[PDB]
Protein chains: 2
Amino acid sequence: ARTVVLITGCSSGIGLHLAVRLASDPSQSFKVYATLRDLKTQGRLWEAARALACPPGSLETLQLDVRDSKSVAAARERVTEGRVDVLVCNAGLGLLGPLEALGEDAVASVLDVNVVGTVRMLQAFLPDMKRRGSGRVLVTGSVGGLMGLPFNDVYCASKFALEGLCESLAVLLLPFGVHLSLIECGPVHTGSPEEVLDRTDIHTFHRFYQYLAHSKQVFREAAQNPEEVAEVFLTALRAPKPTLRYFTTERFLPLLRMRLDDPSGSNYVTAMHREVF
Amino acid sequence: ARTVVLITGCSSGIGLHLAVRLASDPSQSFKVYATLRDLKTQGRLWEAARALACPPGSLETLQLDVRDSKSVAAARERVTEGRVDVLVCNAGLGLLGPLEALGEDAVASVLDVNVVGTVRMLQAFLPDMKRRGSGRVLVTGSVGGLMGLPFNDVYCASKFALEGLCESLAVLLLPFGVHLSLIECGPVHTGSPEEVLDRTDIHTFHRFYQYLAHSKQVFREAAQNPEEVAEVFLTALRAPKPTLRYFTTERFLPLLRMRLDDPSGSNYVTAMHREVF
Ligand SMILES: C[C@]12CCC(=O)C[C@@H]1CC[C@@H]1[C@@H]2CC[C@]2(C)[C@@H](O)CC[C@@H]12
Ligand SMILES: C[C@]12CCC(=O)C[C@@H]1CC[C@@H]1[C@@H]2CC[C@]2(C)[C@@H](O)CC[C@@H]12
């Protein structure tokens, strides 16, 4: 009857706002499983759910740790309807800093949550979709998945990885009737200094500050409401033939095109260096 | 005096051929540390070294496991010259199959060797390069880093990740005088069926066969000599101002451009589906 949606990473941000947008939809078309790594963070989702007056039974929370394939399987068994019509792979971690200041565990964690975590969800959920010959997968992407950003080396690695993962899968899934799309987000309004200085050189440290200053100004001028981003997920959801990629904004497309039409990377690296520094 | 080169993944392929090309250079400009995960595989490198008559002391082998930051640090201490002029990040794993048939450990291993392994090398070696204000980093890339290939979902994820990692770093390293370049390789002439069938559906299994058939024909028609690929690394090495990206072939550039100029991904996914299936 209803469209069953399971969303990862609902404790804040896009995931939180998408979950309550869908559950509160005036048409009541959606049953939403909002999943979270730590149940102690669920308060914010329930406060938003109340604000939007989600009908009882339109929204349920599950604990799901995308690092643990047992946790993934336990949450899938909790989908009482026995299918997922829309899977939204949104859990993700950022990681910001000079590459040599990043702990090895932090690097592996970002990769595990952002890439392997999405692999675990797709392994768990794609089979029943392929069998039914139907289902929609939406994956939260980033501008940092489409072009490299300084001091985001590992975050960008992880978001570029989701691009390759999803594009590869889409080439195969086409004749199966299962549609996968990336939702490419720019900024969204959702170590300490001594720590970082201890792990890098003064010149890199200064470039980091410059990057942070520029980033803050891009964010204050350009950040989108998660309400507006969530509606782009909805657009993808309802598209009779969805495309592989949706963009939540036109903002970064000129930078992207400059990347796109000089494959040597020389124009992009130059332009981004000037843009930031 | 000599240009000190440390290359990862020298047991076969590009890494093996690049190592002996450099060590055997008639000019004797290069001292090469060819590194390998398992020393039992070093025979092939030494057979090639003899064939090309590398002078004694032009080539040394080190054991290096890019999964282990202690192994990385132990090999760096073995660079008797106390600097690395050229770091070649080439170790890599493939992974081929229906996504749901891939073991979780195999997925994590590919990511660890191909992405985190390269992060470990850059963390270990970039600091002294930035300090000197000089050094060249060359990273073995792939066509699968630039466009998604069906049944290579995790391999492509890993090779897309190297793109984001390197591009992000290049934006920063520009004013430091340290130059990083990807060398984008097409095919290079360097589970059992019951296993895979047990882990997927018959229809995906059949698409896998089709992909393998097409792949084999692309390889037989298009595979390059690693001798020819190694010379593209040399070109990058010697370029007074290197670009971010070198391509070893023009072959896949029409497919890439079609990807590049439809950001929605719709033309690429369609064209690649038709190309393979
Ligand atoms: C990381 C930031 C800033 C913080 C964030 O939420 C993600 C966002 C993605 C767009 C980036 C931006 C930093 C400034 C950049 C790099 C602009 O120059 C162009 C794209 C911007
Ligand atoms: C994985 C393969 C085949 C095996 C290999 O060594 C890597 C190589 C990269 C180019 C791929 C190719 C498979 C066939 C493809 C997908 C062609 O259609 C275009 C690019 C090709």
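Following Swiss-Prot, chain A shows residues 2-191, 199-285, kept in their order.
For this deposited structure, the header notes the method as X-ray crystallography, 1.7 Å.
Any Cβ shown, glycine's included, is placed from N, Cα and C.
Going by Swiss-Prot, these are the annotated features:
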- A:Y156: active site, proton acceptor (ACT_SITE)
- A:10-38, A:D66, A:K160: NADP(+) binding site (BINDING)
- A:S143: substrate binding site (BINDING)
- A:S135 to A: Abolishes phosphorylation. No effect on 17-beta-hydroxysteroid dehydrogenase activity (MUTAGEN)
- A:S143 to A: Loss of 17-beta-hydroxysteroid dehydrogenase activity (MUTAGEN)
- A:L150 to V: Alters substrate specificity (MUTAGEN)
- A:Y156 to A: Loss of 17-beta-hydroxysteroid dehydrogenase activity (MUTAGEN)
- A:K160 to A: Loss of 17-beta-hydroxysteroid dehydrogenase activity (MUTAGEN)
- A:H222 to A: No effect on conversion of estrone to 17beta-estradiol (MUTAGEN)
- A:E283 to A: No effect on conversion of estrone to 17beta-estradiol (MUTAGEN)
- A:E283 to Q: No effect on conversion of estrone to 17beta-estradiol (MUTAGEN)
A:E283 (mutagenesis position) and A:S135 (mutagenesis position), distance between Cα atoms, whole Å:
43
Across the 7-residue break in this deposited model, measure the distance from A:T191 to A:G199 using their CA atoms, rounded to a whole number of Å.
21
Filter the candidate list A:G14, A:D26, A:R38, A:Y156, A:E283 of recorded positions, keeping only entries whose CB is under 6 Å from an atom of ligand 1.
A:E283
Check each of the recorded positions A:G14, A:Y34, A:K160 and report back the ones whose Cβ is under 8 Å from some Cβ of chain B.
A:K160
At the level of the C-alpha atoms, what whole-angstrom distance separates A:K160 (mutagenesis position) and A:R38 (NADP(+) binding site)?
20
Within 10 angstroms of A:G14 (NADP(+) binding site), Cα basis - mutagenesis positions out of A:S143, A:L150, A:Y156, A:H222, A:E283:
none
Those recorded positions listed as A:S30, A:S135, A:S143, and which of them has the most Cβ atoms within 10 Å of its own Cβ:
A:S143
Candidates A:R22, A:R38, A:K160, A:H222: member of the recorded positions with the richest Cβ shell (10 Å):
A:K160
Within a 10 Å radius around the Cβ, which one of these recorded positions has the most neighbouring Cβ atoms: A:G10, A:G14, A:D26, A:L150, A:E283?
A:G10
Provide the three-state secondary structure of A:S143 (mutagenesis position) computed with DSSP.
strand
Assigned conformation of A:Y34 (NADP(+) binding site) - DSSP reduced to three states:
strand
